[PDB]
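Asker: I am attaching a structure below and will ask some questions about it afterwards.
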Amino acid sequence: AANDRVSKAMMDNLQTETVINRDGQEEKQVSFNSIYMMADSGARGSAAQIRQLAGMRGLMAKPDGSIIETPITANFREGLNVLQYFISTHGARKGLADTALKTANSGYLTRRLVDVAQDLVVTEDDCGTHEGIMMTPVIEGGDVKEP
Amino acid sequence: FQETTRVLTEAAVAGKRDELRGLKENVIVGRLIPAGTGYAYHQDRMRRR
Amino acid sequence: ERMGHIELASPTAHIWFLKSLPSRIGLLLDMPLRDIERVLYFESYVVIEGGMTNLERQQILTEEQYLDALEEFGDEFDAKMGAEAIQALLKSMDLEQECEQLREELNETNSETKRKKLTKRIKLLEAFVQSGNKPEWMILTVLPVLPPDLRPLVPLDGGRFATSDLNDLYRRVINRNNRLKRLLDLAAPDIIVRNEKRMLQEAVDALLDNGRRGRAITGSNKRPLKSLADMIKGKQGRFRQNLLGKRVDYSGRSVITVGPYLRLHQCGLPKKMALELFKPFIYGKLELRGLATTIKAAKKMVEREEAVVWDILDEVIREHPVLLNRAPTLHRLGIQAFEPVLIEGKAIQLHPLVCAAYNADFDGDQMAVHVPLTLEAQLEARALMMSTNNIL
Amino acid sequence: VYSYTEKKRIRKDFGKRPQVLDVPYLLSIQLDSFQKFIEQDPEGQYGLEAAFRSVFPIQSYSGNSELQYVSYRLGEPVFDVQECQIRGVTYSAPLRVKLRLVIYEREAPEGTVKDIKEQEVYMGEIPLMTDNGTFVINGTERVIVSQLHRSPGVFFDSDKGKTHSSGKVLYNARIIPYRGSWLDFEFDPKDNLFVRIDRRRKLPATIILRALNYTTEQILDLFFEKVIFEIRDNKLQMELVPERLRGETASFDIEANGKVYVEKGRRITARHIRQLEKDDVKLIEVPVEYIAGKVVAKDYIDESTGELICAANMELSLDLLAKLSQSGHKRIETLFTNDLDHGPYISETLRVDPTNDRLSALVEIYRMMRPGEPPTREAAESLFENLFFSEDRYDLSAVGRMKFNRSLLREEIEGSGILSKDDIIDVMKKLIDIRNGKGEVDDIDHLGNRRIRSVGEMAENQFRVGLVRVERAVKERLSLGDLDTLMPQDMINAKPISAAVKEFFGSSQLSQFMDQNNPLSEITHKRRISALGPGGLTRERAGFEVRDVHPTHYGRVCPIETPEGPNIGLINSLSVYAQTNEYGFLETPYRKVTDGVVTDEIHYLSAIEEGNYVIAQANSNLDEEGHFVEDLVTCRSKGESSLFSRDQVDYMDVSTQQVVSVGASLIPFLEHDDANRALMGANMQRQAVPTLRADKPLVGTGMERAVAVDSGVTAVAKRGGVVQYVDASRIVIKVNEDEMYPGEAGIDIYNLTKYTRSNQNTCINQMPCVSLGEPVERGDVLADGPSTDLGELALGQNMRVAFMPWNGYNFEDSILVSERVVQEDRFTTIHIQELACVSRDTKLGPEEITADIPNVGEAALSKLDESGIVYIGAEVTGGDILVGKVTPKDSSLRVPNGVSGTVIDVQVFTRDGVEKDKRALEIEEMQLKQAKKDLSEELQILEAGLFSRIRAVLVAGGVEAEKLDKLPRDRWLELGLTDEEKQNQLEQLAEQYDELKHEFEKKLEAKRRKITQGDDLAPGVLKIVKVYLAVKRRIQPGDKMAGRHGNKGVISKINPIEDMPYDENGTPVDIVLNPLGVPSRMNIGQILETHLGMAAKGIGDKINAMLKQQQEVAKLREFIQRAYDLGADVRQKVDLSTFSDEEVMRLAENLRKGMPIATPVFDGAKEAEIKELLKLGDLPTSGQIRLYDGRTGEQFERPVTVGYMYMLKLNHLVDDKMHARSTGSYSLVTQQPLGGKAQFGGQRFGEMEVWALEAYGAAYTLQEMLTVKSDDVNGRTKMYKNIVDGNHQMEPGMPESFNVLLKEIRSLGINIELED
Amino acid sequence: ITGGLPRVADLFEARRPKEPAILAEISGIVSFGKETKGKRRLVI
RNA sequence: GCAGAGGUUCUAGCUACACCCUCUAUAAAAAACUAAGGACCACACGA
DNA sequence: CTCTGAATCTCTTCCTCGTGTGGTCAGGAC
DNA sequence: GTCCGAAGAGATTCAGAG
Ligand SMILES: [Mg+2]
């Protein structure tokens, strides 16, 4: 909850930081802070990423997944303490090892799939079968995921 | 794909015969693949047969 | 193309059937694979044409049991040992009669496990009798060899001519066969000829697939020998390395970078690697234009890269698409084509917008470049490969 | 105080924390380990002599002959390290052993020995490790890598969730030896303990116990509690001690003392437990059905007849109850079973146990280990007692026993290397307790269970393997105990030892090829901690667990520096301060904290010790008084970050830069950037390339000087003094009087190594950083090696960097370097290539290197001399000839196409038996001239110093003004002194002077004939000529190039200097990074680095201005002093007052290029400090300037960041990766390059490419690729001839690789036919 | 109980999970025929 | 220019993927020119 | 007791490319 | 001159229950 409050404060200070003079009285609008331009535009950087850059780093998990009771108070603009950096390295190395092994297993799965469906080639304009699929929007408890 | 020994032995003992009609098979043998710019060539070939 | 046959002094089992997952030799003879291995590798005898004596045609007996059975009947009982015994058992069995009898008891034996096993065996028998092959041919009596050029001696330095990790396997098989032939010519005692035939069978096993049974043999640098099944199965086997993924000519590689001055249907191309790519096209254009008369003269002209070569190259790359390609290609948007524009430097230049499809990262990433040659292939690249035709 | 080097450029340093332990010798893990290997270490510890003593005693059966070890000496190296690198021979030392051969008296072996003999016996060759911590095996610096493997000692693994498909977590116990058979105790999913020797076929537990000469009664007594039951005349009064009442229900009427305690339908509360205990009861009344469900413990027989009442572990029953009752056997022992307290796990194993007696157990063990052959009693017994009871096959090292006794709570530490029955039963009990909740499992990732085997230990193990082979040979020889015939040399041979050691140091799993391209790479590749190797994991066997950083890597293994890719995690690098333990674990320096106040005492701690201790963070306010103001100071609990009190802490971190490696300690502002980008930068920092002129990092870490001095790149001053004569090739150091050796003193010539090929083909070059007459001290730095500057580490260079999108040329991550970089030769890198060429023993005339080449014009013979070898310094290009090598009938070594540049040096080796040709004659002549020159240089000056020593006694009271310089130069001895014997002293010293010249000339001729000797080479080669191409590669559009904060980029366009955006002053920024790489790739440190570099260059130009136009020393001195003192609480406190007022000007000159800044990785400058440093210079505080565009000439809106990022230049150039093939070589399978596309081979249209092509529908293109462009040789040449004719036809043909497959799968009885 | 690439691999491999939900191939009344003699019974 | 040999150069050159001329059993008036080429495992990595 | 099932062992495959560094590959005796 | 892991998947054994 503190991390969420920090994120909200960081946004409410950053996305309207420009307080400009409106031919008289004072008006504030969407800021031209370059980091916020690169994040809000969708160019490079998400809201969560810029939050973990400027506000809190939130919490981060141990190797297993159970997160630390003591989170990373600091961020990347100001200095980051040694223990906080070790806790960060936990997740960083986890993700890095996972992505390498991911590329391995994903290449294997791609080969397997493309070798099970290699021979299927469209060869007729119509099959003349009334049978189809009762395709419907997917609602797995929540709202519509695919309308 | 996989288990080349198993499939080769099963094909051998069964006296299996390959009627290529497939992408990977034609790729191995090197002829036109029956999917794409070679589909017309292969439909003509199967029409002649 | 030429082959050579090794006249085995005695028939030897084929590993692809013995100690294999399909276990064809197991279903066929209706024996445990353990017992079949025992008789083949000469651990225990197997009987053929037992007749009056209690041992049937399908029994497996130890050496002491062999002596006792010899006491029971001196000659009418027969227990051949080794692969010859399996050959004889295959000969004695008739597929059609056995197949129909197995169908008969399949119709009655309703046990689900027995039903599954009998259906497997009957499928093997039917697909083996309807197919034009006898069951004797499982036991290879005549091993063929690879053509010598498909199995050569490569080097000349260090140890003059090294091996191919298969010449030594064939030499071992030949040596075992020759020693067995010498023993049969000298009528050596049956125990030593049993040992010789067993190690001949083991050598044939190693040749067929070095590593299907026991300690895979090795006499060169303490590593398993690349047997014939090794050269077929796996990634390193021919099927995947050398058939589906043949390395191609008229190809190149370089770390790629971004160029905004390019269009969407264009890609940068170093003059050096473009010249190295389209050398046949350069030769043809020079021979047509008369700047050279023979391929030797054209080779000299392009090796000196005269100024008359560059403007000819830019002439031949007017409308000639090239297939850019990233190494870890996953989707078909991972290999497009572009009209390459001749630029200086050593790096292919990729349009920025077509890096999202390529997943290009411009941090030292290298992309292979391929050149379609036949005008049908160039046109096919223009119609399908080119980036302006696969935006969706 | 500061040494003279940093006195000329004192590195500005931030960092409030006062470092208490200086950075240790970074190569200690290698050098100390190898020095421990080469030593006589008693009391177990790892030494070469230790293995000698543990293998040499040889027992002979009736031979009455034994082998005794005395001592070993390593001979002087045959060739020096540089000579070995030049030749190729291994830098080794002969292993001279003084073995003793003894034969005891025949007919009385109990007596002494009758014939002894001592001979200095050869043993083999041990490759020594040079001072830099490297091995030179095949003339290439081939460094070892220390291995991290699972330490010997019992481990109780969990193995959760996988098997039984039920989530019931079994518990397997594994006891790994150091040299033996792995032993596994595993639980059946049906809860039956199973033993697994060598992970082989599963086997029930008690067989091992029975094989220990046990019986069922003994095993049951050892493993379970016995409930005593007595036969009393009132229905066999039961006895139940009330300690077994842990949460059991009462199916009976608990009653004693005539008093009911627990009735039906109830469980005994702990209050009822203590009530029963205070009642002091033992007997109780239960229905006989209660005892029926129990199991008998001991064997019982009817003494009336002697028949077995019931065997051990036989369950009771009504009939068995009667058989007990009517037998009169009042004693009953039942097995106390309980799901919670003591589960009956061994009883069910006995139920499963097929074997009964010890002989059957041995037979079953022999069957499972060696199947087939009849398990003879002797064979099985020998197998067991040699598998787990013989020191010859199951020696747990002292570390193994230590870990074992630690994990079994036994207080003893040392012991025999074998497993006593007590050890086996203790492992059994501990595993049972693990199953019963008592005691907990341990994780392998924990650094207290993963040991580090350095070079010494691995080499010692391979040496011991060679020695056991040799002792087998010795026993074979000693079958014939000949006496007075052979000296203690013939029975052995050095061949097996040499084979084993040479294979381990050469063709081995960890004898890695050192990546010599940066001193950082040199260091970090020696501190590498590989988890691969023999006895370790593999890149594929490793799982998610072992990859991840355990919470005990803190301060022991760097979590940042790690090779990305397949071998992530496995090859982590050792952290900075983490020395290895004595046993082999990882100790890290910690500060003892007395109550209240932290002390400076350093206490190295292993991971197991660390958990118990409380470790405070280095970044805490101690101020050397401890008493952390933060009463909630962050601390490290038992592997968990948990904030503790002020007094509750016990230990504290030593320095804020402890947790990272040296490869990551270089990264400035490591606090800010993410660990992913930090790892990327620390990996691409080991891959820089020695730049033409090295340039100090404008913002470093202060410890780069340490990593540049500890490595062998920089020639360090091992002896302080004044530089007597400096030169671009040699440095002559005049030693000071204090550091003088007693007699025969003089100079210390630091012979520098000029351009020499590295391992990654870079220039190992050394530049003298001193002048003629500048003093140096101990540990000083003299010659800046590759990528070094004034003793600091300067991997890459630094230039102006601006973060803005510049017309897409820096689109995604690409760099956009200016033409100013190339113009000022800023990033040009020397690359040294090597072109070997040999002359082999060919029949009918050998290979001769002659300029008599046929079919070659005068252009070919131009660069060659009159003997077939190119002149030194010819601008050779592609295809040019360098070496003759005429073969009997033209095999001239020619420049491979593409590579260009000058040729710097040719080396002509030659073995004896062939006369050197003319060029080889000249090479030998110049080499011997150089040798004589060096020798005479160390003769003349040394003799001058010797006469000065003799002139000292001629000036110590007996000074002679002209009488000294009146006698000839060779005799400054016989003169007038006051001794009355000094005259004869001087005459005999002149005799010693003549003998001194004699020994000098003998050394000279020894070196000469060392050069003159025939260089023995590989069997069958006459003489090898090595040619050294030296290309000059520079920046071009495609060279990979990165900063230190993992900001990897590639050059996009050499932008003309005018196009580059210029600031108000007009200084064009040399590099325009892409800003959008910062947010996503979260490396915000590179912007802190950019701002600090801008401030540093601001200081540099501020002092340059007042130094360009001459300003007096006072103003410059005060400005420099203020620039150093501006820091908030910086520890450096550099004062310019103590400077000589002329070396301050030298400091300014070394500083005018920019004030070098040092920010320790985790104590770097904060916002305020860097802001104040910026404001000191005439620079904007915001750090952003208004860069006017270079082309439009218009102001850039949104002013952009400008600063001096320290951009490296990665080894991955483009001209060595710009490949293209038209048509070249082909193979047996007619693939072009097959194994290696470096032989002018085409790209591989790989497995996924055909899918990505047929997905479009490119049938014609695909058919091209895999038939006519690659395989169909007939079709390939036909289409070539077609294309050279304008026509672009195509012929499918049959792929020759498919024909190869056809013949292969047809060569195995499987008939294949292309039937139609 | 995995929600990543192994989930897609397990799906396209048609791997029956180690704890699969059991269904009835015929509609009707549920019963426990045998007295769990070794295992419980369901008769439709 | 399709099965061989010879020619002015430079041992040999007949389309060998290959470069000029002659004829079917005989050798020279003639300049640009020449060579068909190579396997398997460990390691540092890089996308 | 014999057959649906419990186990047991065993075998195949694990991104795809490169830059490259190397290491390796049948004797003496008749 | 010439010659002697993990993961699953499947095939295969025990067992335990009718
Ligand atoms: Mg990239």
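We're sticking with Swiss-Prot numbering for chain D, so the shown stretch reads 2-890, 915-1341, in order.
This deposition comes from electron microscopy, 3.7 Å.
Just so you know, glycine gets a Cβ as well, placed from its N, Cα and C.
One entry in Swiss-Prot concerns the mutagenesis experiment D:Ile561 to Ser. Its note says: Resistant to antibiotics salinamide A and B. For the published mutagenesis D:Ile569 to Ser, Swiss-Prot gives the following note: Resistant to antibiotics salinamide A and B. Swiss-Prot documents D:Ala665 to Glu as a published mutagenesis change and attaches the note Resistant to antibiotics salinamide A and B. The mutagenesis experiment D:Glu813 to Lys is recorded by Swiss-Prot, whose note states: Disrupts the enzyme's active center.
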Asker: Using a 10 Å cut-off on CB atoms, tell me which of the mutagenesis positions D:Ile561, D:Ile569, D:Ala665 is the least crowded.
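Answerer: Looking at the mutagenesis positions D:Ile561, D:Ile569, D:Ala665, the Cβ with the fewest others within 10 Å is that of D:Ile569.
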Asker: Among the mutagenesis positions D:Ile561, D:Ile569, D:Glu813, which ones place their CB within a distance below 8 Å of a chain A CB?
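Answerer: Qualifying residues, whose Cβ lies under 8 Å from chain A: D:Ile561, D:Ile569.
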Asker: Would you mind listing, in sequence order, any of the mutagenesis positions D:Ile561, D:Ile569, D:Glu813 that have a CB less than 8 A from a CB of chain C?
Answerer: D:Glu813
Asker: Take the C-alpha atoms of D:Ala665 (mutagenesis position) and D:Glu813 (mutagenesis position) and report the distance between them in angstrom, rounded.
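Answerer: Distance (Cα to Cα, whole Å): 25 Å.
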Asker: List the same-chain residues at least 6 positions away in sequence whose Cβ sits under 8 Å from the Cβ of D:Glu813 (mutagenesis position), in sequence order, or say none.
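Answerer: Result: D:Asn1099, D:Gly1102.
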Asker: Hey, does DSSP put D:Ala665 (mutagenesis position) in a helix, a strand, or just coil?
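Answerer: Looking at the DSSP assignment, D:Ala665 (mutagenesis position) belongs to a helix.
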Asker: To the nearest whole angstrom, state the Cα distance for the pair D:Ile561 (mutagenesis position) and D:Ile569 (mutagenesis position).
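Answerer: Computed Cα spacing between D:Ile561 (mutagenesis position) and D:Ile569 (mutagenesis position) is 11 Å.
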